[PDB]
Number of protein chains: 6
Amino acid sequence: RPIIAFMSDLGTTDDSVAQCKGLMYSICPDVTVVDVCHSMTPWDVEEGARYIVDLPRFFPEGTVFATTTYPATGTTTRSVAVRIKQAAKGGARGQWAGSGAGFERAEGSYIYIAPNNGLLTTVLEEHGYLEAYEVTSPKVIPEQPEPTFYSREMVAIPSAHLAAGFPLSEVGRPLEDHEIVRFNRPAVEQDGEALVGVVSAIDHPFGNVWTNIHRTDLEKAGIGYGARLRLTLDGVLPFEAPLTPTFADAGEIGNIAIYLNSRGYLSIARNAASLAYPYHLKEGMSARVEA
Amino acid sequence: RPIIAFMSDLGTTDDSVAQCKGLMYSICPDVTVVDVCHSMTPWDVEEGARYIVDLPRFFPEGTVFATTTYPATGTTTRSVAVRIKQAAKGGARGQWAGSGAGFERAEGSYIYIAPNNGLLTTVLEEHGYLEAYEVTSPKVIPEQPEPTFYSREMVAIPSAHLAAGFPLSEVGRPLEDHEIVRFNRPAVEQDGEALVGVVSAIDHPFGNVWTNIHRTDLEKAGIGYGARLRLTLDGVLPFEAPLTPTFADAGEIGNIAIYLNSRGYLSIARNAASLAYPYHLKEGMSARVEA
Amino acid sequence: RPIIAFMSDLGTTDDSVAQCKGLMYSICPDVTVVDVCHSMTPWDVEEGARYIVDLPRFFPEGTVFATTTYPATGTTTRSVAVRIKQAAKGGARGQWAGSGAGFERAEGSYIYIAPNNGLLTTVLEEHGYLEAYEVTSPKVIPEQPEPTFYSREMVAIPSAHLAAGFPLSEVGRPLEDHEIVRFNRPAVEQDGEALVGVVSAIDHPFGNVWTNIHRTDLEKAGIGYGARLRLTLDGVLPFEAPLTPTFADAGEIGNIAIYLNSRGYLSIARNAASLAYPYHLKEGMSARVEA
Amino acid sequence: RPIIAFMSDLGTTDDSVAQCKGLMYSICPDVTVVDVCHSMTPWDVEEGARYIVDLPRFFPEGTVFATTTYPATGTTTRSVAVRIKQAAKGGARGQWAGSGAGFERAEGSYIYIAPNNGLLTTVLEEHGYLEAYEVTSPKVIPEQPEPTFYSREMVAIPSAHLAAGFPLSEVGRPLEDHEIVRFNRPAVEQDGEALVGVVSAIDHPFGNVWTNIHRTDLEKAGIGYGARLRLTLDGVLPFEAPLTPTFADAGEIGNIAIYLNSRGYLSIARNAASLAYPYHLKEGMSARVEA
Amino acid sequence: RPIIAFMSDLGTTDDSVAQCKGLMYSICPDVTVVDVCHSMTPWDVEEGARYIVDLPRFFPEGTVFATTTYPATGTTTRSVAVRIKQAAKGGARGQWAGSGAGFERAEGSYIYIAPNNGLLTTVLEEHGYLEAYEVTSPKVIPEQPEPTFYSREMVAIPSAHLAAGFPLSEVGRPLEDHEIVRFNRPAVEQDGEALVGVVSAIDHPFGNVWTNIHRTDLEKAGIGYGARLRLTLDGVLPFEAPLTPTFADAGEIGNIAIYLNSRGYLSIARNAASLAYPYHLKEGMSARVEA
Amino acid sequence: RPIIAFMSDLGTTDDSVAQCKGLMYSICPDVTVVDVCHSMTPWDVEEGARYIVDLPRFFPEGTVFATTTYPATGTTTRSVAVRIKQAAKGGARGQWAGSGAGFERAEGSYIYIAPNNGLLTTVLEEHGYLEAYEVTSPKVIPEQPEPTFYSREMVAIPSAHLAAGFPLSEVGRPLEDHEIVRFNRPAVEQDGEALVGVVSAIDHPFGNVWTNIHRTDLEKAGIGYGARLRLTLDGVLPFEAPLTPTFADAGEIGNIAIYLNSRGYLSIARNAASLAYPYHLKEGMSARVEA
Ligand SMILES: Nc1ncnc2c1ncn2[C@@H]1O[C@H](C(F)F)[C@@H](O)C1O
Ligand SMILES: Nc1ncnc2c1ncn2[C@@H]1O[C@H](C(F)F)[C@@H](O)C1O
Ligand SMILES: Nc1ncnc2c1ncn2[C@@H]1O[C@H](C(F)F)[C@@H](O)[C@@H]1O
Ligand SMILES: Nc1ncnc2c1ncn2[C@@H]1O[C@H](C(F)F)[C@@H](O)[C@@H]1O
Ligand SMILES: Nc1ncnc2c1ncn2[C@@H]1O[C@H](C(F)F)[C@@H](O)[C@H]1O
Ligand SMILES: Nc1ncnc2c1ncn2[C@@H]1O[C@H](C(F)F)[C@@H](O)[C@H]1O
């Protein structure tokens, strides 16, 4: 019962994703295709990375992740297919997902296939990898690929072959580590006592504000649950609240909650109301936190 | 071939729904996950209720409905799992769904699992229930649930256990009727000869106007197809048309149609044009109808 | 392993598509339902046609295409079910889809079911057909169809019967060619040396501009890759670039690319930036191209 | 103490109006320049006409009206200067303006100077004229007029000469009636018992709705104050109210008032709330009224 | 050389203000009409009050203030004309306006004429008055006033008679204090050490934030220039800055300044950047200040 | 009959301009105050400069220009008052303004008073100056200036004293040329045969596009009326048209006109339609022209 989990920038306003899916079912008739999301800002590899980095612990072992924004479509570039090492714990605390104590996942149990454009940067950082190959074999890609549709030709199609049991090491030559393109992750800075980062995302549809300041950055500064924080956004808008596990800890509906989100990052919200939308807060705004 | 039909407020702009789905396939490998919708206004339990109340007659017996907006995530609250009684006929006329005379559904054939926050109010009103339990067993929920993701921990995960055949009565203790939270449904008033209600929804993507005035309210006042109606919206827009089965009965494109929608409620539209969008008509505007 | 590929105007903001899907799984328990898209402009048959015409070569033989915008819902009209002839090659070059040399598809291998309102015009033009029937049998549609939901009653339901192996010729009487409604496709004009057409679509989410000027129209005028073109939009915005296979051929990010899209049509874009959105370019604007 | 009343399409976002005013004070040092308005939709002669037709009865005898939208700037066209005949009563009732019984104005007491492009159509209809001349003398216009600024060269400048006492008949040759350009005023139609016109303006900043249905059209159909009217806008939105003199006659704040505006035309509003803005009502929408 | 300073809700998008001005020049040929502003939110008497309360010290003695929003137009209501007592100092410090030590203004030197609807509430509070009359004489208003234009009939017209020297006490009968309508001014509360008020206005076009917390409220709590303040907006934005005289005192462009505005009220801004516009801050949001 | 022509960033949404005007009439009772405009983007000295540089030739000799955006309000900075040298010809051709051959203006006939922040940069470039003084005397400014209102205290007030005949050289000490702050005017570059500049302004309310490419730049490259030009905006929207004197020379309504505007600069428009608004063209976009 193979699964392909599919993340693209193709949208859901026409038949583009469906063309990919038709080919996936053609190649691997028993496959289940699970949509991750298709609404990422086109060509924003850092955003795409956020939608795929946390996936493995949630999925059955053997799942293939087909993950693509492909602005270099129709060039001599070729996709990378990697078998990751650690499925990796996650969340506010760092745990396995599932009922009971969670579902522990075996190492080496997931494949990602993507443009070699840095989309897999955080996947490789957080999970490591056991093997990586350039995707070139005409057994798994078209001999004559559609120039403007490499997300289909060089990701969707070969992902379905991999789901069907095509040997990963036969997709093409092995890639050395330096040949796998990475984007630079801007660091969270210490600035005296304060941590200085950025709003990584507006958390739709709630309008919560997610920062790139991780639990580990907070722990490094001695900030734990209960600490009274001043969190300043965009250089201008300050908020003040204690760090709490969840939204309802802020008390009344509309009150500010500062918390660790389900991906492990410092975040700010209103309790059962939107923070971001009324004040037009945006990704890329500065985020400074201090006790 | 178990089915989980999944309705949430998690959106389709990131991997949140996919994390839930991964766990569903982990727990119940043979499951089919059917998206109901994920775009409800967050925390609007009355809107969520509208998206789930009409579902049972359309689905195979044994379907599990995983339905969630979870503003009390991370608190001591626990979900409710209920086996409904009547699958219930529906539509403008009140019938079974499907070809021929429709698919008759057996009683006691569907389970809903939801936050205990009133989301199931109309489900319980229209279908009744045979049994209801608090969802507490660590066999079906995490021992250490993610504080900000109870839609996953307390709905998605246990729904998959239920779909896999976990006995409903083993999820936790039985709930008495008064322990199942309800929202108040404002009634349709008789006001002399007129029926007085509200616009329950703008029917996207068409911009039809749906009211909370049901067929049964119309029947009570003697109003049937062919009756010349005056339907006043927002206190000031007195539209006049006969009640007709469908949009084309209004004649020319753009003309006003007053009709019974597919959920059994009095509605108003233009024939193959949008009523609501040009005039910015809104949910919560008053709706008065009279012969 | 039957597949139904489902394209509607029902949106993804409520349970409407899910009601259709529940019935599809009820009728054909082994089916896979693949969403094409549900976000087309309601009642715009020409737009719907664009989302369904290219599908067959991507899907396994035996796939049923359930394709619907149904403004004549609740009238005496009945759907048409057709078995197409040629699956048809496609793309910028005209080829089979898939890995290697592509997946050759047998003739007569796909069924479309749709309102008989011209939605299938381009399907029939590009693929031909072997047989066409009016959908009337109460074995495949409701005896008492919901007046305002013919997309469910007269498309979704009978599509599932067809996917389950109900004989196509038993759905109702054969239709003569003249009884299958067509929309008029406005032609691309030659105007001296220039080709004169329209913007057929803004290609979301990228904001590329797609025209109705086909590869075959370009070939007729001797225009091939490398030709320096002047492409004028809306009568007044001229652009100049060579015809290239893909976006990156324009060089620097933001530069103009004029290319053949993956559906075989002359298009214009910026390289990894949006052309249409900053300048509010729109479907229906004139498009003139000349060497 | 001469007055120039100045209406243009030049806006108030730069120094354009001030350049005109500087020249007016240069030519006629004792002049008072009164702004009518400068925010008309550029080139919309019918809208400009509405802002100038009602002016004369309000101003001291001898006032010059400099009124201009000049899309034919820099062509061989020349402005028209006219001395009107009747100052003309106005309002809901048809009266002189001012305290007591009002200020009766002598005939032949006002000059309009405008592009000869139909801007003065309604001025001439409602007031008549005694004499009209083409504005060509280099004593009152530049010998070398700025091509793109005829509103200054051919209206503002010569208006100041006229205000200073330059003889009207010396500005250039007399114009015959047929040489004075007119726009066509679309008529109010009788359609059975109903009057069928258009929304002539959204009355900013209040969002009242003004129609082209005049008091005289209402009188012709026997409609007077107290008559219960059904007024339908845009073919779709009906309203019902009695015809009243003013807004407060509707009773509660927000209630619909149907009234005669201060220019003599049938209008619709909410009492101390905006009608047009919440429903996005627009100029050019149809307006049908019936008893 | 009489002056009428004219504040209305009539806008500057048509000839309405000009009709008023024409009549003013008709009645008082030597008058100078000074526009205060015409863009107030219609019917918002509290906003109108803010635009007129600070005026007297800036104008020559004998100036008439014609100030009007007239939602009760066409009713039996009549305007009030008042001679104020103290011209009153103003500003951040409380001083006369002008060069040197400023222009000292004599008592009893200004007349306001307005609808008797509370528009003059703050004028009377801050300046006091010596005499007040109902405006009823047909020597100064029309015998047959236009029902929908009392801002012209009952304010503009009689203001011009007053400017021309018509005796104030002859406009109609004297009004007792209780017959002059007032709106309620919500007070600034002391709440422990903090002062609790509201954002009175967004200061356009800069987007500074003006509160109803006056210098005198600050002085009462011992707060002077240099005091480190915490100013919380909307319950959740706790800005921190010293109280400074001006914007540049915040240092770098964009930094927060907390200051006393030119009307004497506690305000917050960014230095040469907009505070309110990026964050959509609004009038009516709470404003709490504390040392 | 003195004139003050007043340009500020104070807007027209409250009484701020009126406070300034009241003081101007207080100081100089016979003055005429002419509004230039009050809607400039706050603190944008380059934009303010565009609204004041062309004024002198239009106004009577002796006019005082009070021109202000004052972001350094409340600091030790003081305004500059300058007597300009040449009134300077202007327009597409370079001429005097007015009827006949125009009104020749004597040298040394206009005074500007402004913040010393570079607002007068282009005034001084295009007109030169005879004398410049720092504005410090308490005879012409307040002894205790309102910290946040220097546009009133240090521009409006002293302008009225200057209009009233206060000797310019007594306002304070003479300023050396290097003490008068200037902004840098980016040059128009020659780039092979092409001229490379920027869109200096969107010409509201028409949506014409004004560039910083002057007649003199065109003359330098041999470009005169009749030359076929390619004008490229924003790097990517090319237009092609001959250089013509005016809009109507483009022929049909909506056609592209490339012309010299009334300020002497290369511009592009549509004939009696908006160019900028439909395509959201903006100030600061690149503008390249070539024959
Ligand atoms: N204007 C553009 N420039 C660069 N890439 C584009 C593009 N429009 C779409 N794409 C890209 O083409 C990919 C396709 F191969 F699948 C999509 O995934 C893209 O991101
Ligand atoms: N793009 C355009 N096309 C035609 N006329 C225009 C224009 N832009 C401004 N105008 C016109 O030029 C006049 C001027 F002579 F005073 C203005 O009154 C205009 O309406
Ligand atoms: N700002 C907020 N306040 C309260 N609940 C929120 C929230 N943002 C998201 N949620 C809620 O978290 C749930 C999650 F547990 F699944 C979502 O279903 C909720 O709507
Ligand atoms: N829809 C409306 N309801 C109440 N008053 C209105 C109105 N529209 C305009 N006004 C009012 O009419 C006055 C006029 F007499 F001068 C204006 O000053 C008012 O605000
Ligand atoms: N206001 C309207 N007028 C005409 N058709 C409409 C409509 N609103 C929805 N529809 C149509 O009803 C169909 C249904 F039967 F499935 C949808 O597919 C529609 O296109
Ligand atoms: N937030 C702000 N920061 C800097 N200057 C400002 C400002 N708000 C208004 N101004 C400035 O204050 C001046 C005044 F003194 F007249 C106005 O002309 C301003 O440009």
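In chain D, numbers come from Swiss-Prot; the residues present are 8-298, in order.
Header entry for method reads X-ray crystallography, 1.8 Å.
Here the Cβ of each residue, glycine as well, is placed from N, Cα and C on the backbone.
Neighbour density for D:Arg277 (S-adenosyl-L-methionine binding site): within 10 A of its CB lie 23 other CB atoms from the protein chains shown. Marked as S-adenosyl-L-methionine binding site by Swiss-Prot: D:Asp16, D:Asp21, D:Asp22, D:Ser23, D:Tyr77, D:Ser158, D:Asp210, D:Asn215, D:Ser269, D:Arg270, D:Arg277, D:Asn278, D:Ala279.
Here Swiss-Prot notes a mutagenesis experiment, D:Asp16 to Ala, with the remark: Loss of 5'-FDA synthase activity. A sphere of 10 angstroms centred on the C-beta of D:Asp16 (mutagenesis position) encloses 23 other C-beta atoms.
D:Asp16 (mutagenesis position) falls within neither a helix nor a strand when secondary structure is assigned with DSSP, and so counts as coil. For the mutagenesis result D:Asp16 to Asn, the note given in Swiss-Prot is Loss of 5'-FDA synthase activity.
Quoted from Swiss-Prot, the note on the mutagenesis of D:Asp16 to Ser is: Loss of 5'-FDA synthase activity.
The local packing around D:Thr80 (mutagenesis position), expressed as other Cβ atoms within 10 Å of its Cβ over all shown chains, amounts to 25. For the mutagenesis experiment D:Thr80 to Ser, the note given by Swiss-Prot reads: The 5'-FDA synthase activity and the affinity binding for S-adenosyl-L-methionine and fuoride are similar to the wild-type.
DSSP assigns D:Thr80 (mutagenesis position) to coil in the three-state reduction, placing it in neither a helix nor a strand. For the mutagenesis of D:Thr80 to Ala, Swiss-Prot gives this note: Weak 5'-FDA synthase activity. 2-fold increase of the affinity binding for S-adenosyl-L-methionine and 4-fold decrease of the affinity binding for fluoride. The structure shown keeps the original residue.
Among the mutagenesis results in Swiss-Prot, D:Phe156 to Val has the note: Weak 5'-FDA synthase activity. The residue drawn here is the original one. Taken residue by residue with DSSP, D:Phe156 (mutagenesis position) is part of neither helix nor strand, so it is coil.
The Cβ of D:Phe156 (mutagenesis position) has D:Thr80 as same-chain neighbours under 8 Å, each 6 or more residues away in sequence. Swiss-Prot documents D:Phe156 to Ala as a published mutagenesis change and attaches the note Weak 5'-FDA synthase activity.
The number of other CB atoms found within 10 A of the CB of D:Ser158 (mutagenesis position), across every protein chain shown, is 27. According to Swiss-Prot, the mutagenesis experiment D:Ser158 to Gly carries the annotation: Weak 5'-FDA synthase activity.
According to Swiss-Prot, the mutagenesis experiment D:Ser158 to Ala carries this note: The 5'-FDA synthase activity is 40% of the wild-type. 2-fold increase of the affinity binding for fluoride and 1.5-fold decrease of the affinity binding for S-adenosyl-L-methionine.
A straight line from the CA of D:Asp210 (S-adenosyl-L-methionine binding site) to the CA of D:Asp16 (mutagenesis position) spans 18 Å. Counting in whole angstrom, D:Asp16 (mutagenesis position) lies 8 from D:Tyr77 (S-adenosyl-L-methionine binding site) by their C-alpha atoms. Using a 10 Å Cβ-Cβ cutoff, D:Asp210 (S-adenosyl-L-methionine binding site) registers 24 neighbours.
Taken over all pairs of the listed S-adenosyl-L-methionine-binding residues (D:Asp16, D:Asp21, D:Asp22, D:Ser23, D:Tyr77, D:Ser158, D:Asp210, D:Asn215, D:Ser269, D:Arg270, D:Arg277, D:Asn278, D:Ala279), the Cα spread reaches a maximum of 39 Å, rounded to the nearest whole number.
The separation of D:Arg277 (S-adenosyl-L-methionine binding site) from D:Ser158 (mutagenesis position), Cα to Cα, is 38 Å.
Sequence-distant contacts of D:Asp22 (S-adenosyl-L-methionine binding site), defined as residues of its own chain at least six apart whose C-beta falls under 8 angstroms from its C-beta, are absent. Classification of D:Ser269 (S-adenosyl-L-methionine binding site) by DSSP places it in coil, neither helical nor stranded. In the three-state DSSP assignment, the secondary structure recorded for D:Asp22 (S-adenosyl-L-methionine binding site) is coil.
D:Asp210 (S-adenosyl-L-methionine binding site) carries a strand DSSP state (E or B). In this structure, D:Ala279 are the recorded positions from D:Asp22, D:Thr80, D:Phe156, D:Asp210, D:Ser269, D:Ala279 whose C-beta falls under 6 Å of some atom of ligand 4.
According to DSSP, D:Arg277 (S-adenosyl-L-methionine binding site) sits within a strand segment.
Long-range Cβ contacts of D:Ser269 (S-adenosyl-L-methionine binding site) within its own chain (separation 6+, distance under 8 Å): D:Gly97, D:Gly98, D:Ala99.
Here the recorded positions are D:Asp16, D:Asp22, D:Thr80, D:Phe156, D:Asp210, D:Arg277, and the ones sitting under 8 angstroms from chain F, going by CB atoms, are D:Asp16, D:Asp22, D:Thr80, D:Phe156. For D:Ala279 (S-adenosyl-L-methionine binding site), the Cβ neighbour count at a 10 Å cut-off comes to 20, with all displayed protein chains included. Proximity to chain E (Cβ-Cβ under 8 A) holds for none of the recorded positions D:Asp16, D:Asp22, D:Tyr77, D:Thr80, D:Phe156, D:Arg277.
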